[PDB]
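Student: My questions all concern the structure below.
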Amino acid sequence: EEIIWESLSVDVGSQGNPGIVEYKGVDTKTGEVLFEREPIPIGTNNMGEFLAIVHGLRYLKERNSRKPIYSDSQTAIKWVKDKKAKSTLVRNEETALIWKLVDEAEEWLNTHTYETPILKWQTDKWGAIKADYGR
RNA sequence: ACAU
DNA sequence: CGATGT
Ligand SMILES: [K+]
Ligand SMILES: [K+]
Ligand SMILES: [Mg+2]
Ligand SMILES: [Mg+2]
């Protein structure tokens, strides 16, 4: 119903899918960019969406912040809930980097706790998530 | 079908 | 138009 403005919003951007993947997190209210991941040469949209949420969790925990995270990705929200990213991307030399990051994000989820609500951004009602790349 |  | 996902 109502946007929770006191929140962090995340989104992925890519050049190709699979292709070059980046992501960022912003203050939902103001749009201030709070973190941005260096582009990863080959990944999928959903791996990026998942890494963005997990980085948001780590960012908020380190800062003792109870803010929720918004993501527009049905898939990534579920992968985080499950602590398991069920990507189809082949494992090879060119995908080694993103798969290492995905593996390590799952490992972090499996070794830490958090109460952070992970909320679905309702794009149909509210427009594009505030972290969107505008691509 | 829904979400990207 | 194509791809990633539940
Ligand atoms: K975009
Ligand atoms: K589809
Ligand atoms: Mg998105
Ligand atoms: Mg977007």
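Residue numbering for chain A follows Swiss-Prot; the residues present correspond to positions 61-195, in that order.
According to its header, the structure was obtained by X-ray crystallography, 1.5 Å.
Cβ coordinates come from backbone N, Cα and C, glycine included.
According to Swiss-Prot, the feature Mg(2+) 2 binding site maps to A:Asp71, A:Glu109, A:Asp132. Per Swiss-Prot, Mg(2+) 1 binding site is recorded for A:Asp71, A:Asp192, and the stated evidence type is experimental evidence. Under mutagenesis, Swiss-Prot gives A:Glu109 to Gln with this note: Loss of activity. Quoted from Swiss-Prot for the published mutagenesis A:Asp132 to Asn: Loss of activity. According to Swiss-Prot, the mutagenesis experiment A:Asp192 to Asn carries the following note: Strongly reduced activity with manganese. Loss of activity with magnesium.
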Student: So how many other Cβ atoms are close to A:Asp71 (Mg(2+) 2 binding site), meaning within 10 Å of its Cβ?
Tutor: 25
Student: Nearest to A:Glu109 (mutagenesis position) in three-dimensional space, by Cα, is which of the recorded positions A:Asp71, A:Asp132, A:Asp192?
Tutor: A:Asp71
Student: How big is the gap, in Å, between the Cα of A:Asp132 (mutagenesis position) and that of A:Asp71 (Mg(2+) 2 binding site), rounded to a whole number?
Tutor: 7
Student: Can you tell which of A:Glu109, A:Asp132, A:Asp192 has the least company, meaning the fewest other C-beta atoms within 10 angstroms of its C-beta, among these mutagenesis positions?
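Tutor: Candidates: the mutagenesis positions A:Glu109, A:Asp132, A:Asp192. Fewest Cβ atoms within 10 Å: A:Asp192.
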Student: May I ask for the distance between A:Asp192 (mutagenesis position) and A:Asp71 (Mg(2+) 2 binding site), taken between their Cα atoms and rounded to an integer number of Å?
Tutor: 6
Student: Can you tell me whether DSSP puts A:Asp71 (Mg(2+) 2 binding site) in helix, strand or coil?
Tutor: strand
Student: I want to verify one value. Collapsing DSSP to three states, which class is A:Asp132 (mutagenesis position)?
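Tutor: Where A:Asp132 (mutagenesis position) sits, the three-state DSSP reduction gives coil.
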Student: Suppose the Mg(2+) 2 site is A:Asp71, A:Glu109, A:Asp132. Which further residues of the same chain have a Cβ inside 8 angstroms of that site's Cβ centroid?
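Tutor: Result: A:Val70, A:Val72, A:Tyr83, A:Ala112, A:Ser131, A:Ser133, A:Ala136, A:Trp181, A:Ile189, A:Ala191, A:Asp192.
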Student: What does DSSP call A:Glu109 (mutagenesis position) in the simple three-state scheme?
Tutor: helix
Student: Do you know which of the recorded positions A:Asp71, A:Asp132, A:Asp192 end up with C-beta under 6 Å from ligand 3?
Tutor: A:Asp71, A:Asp132
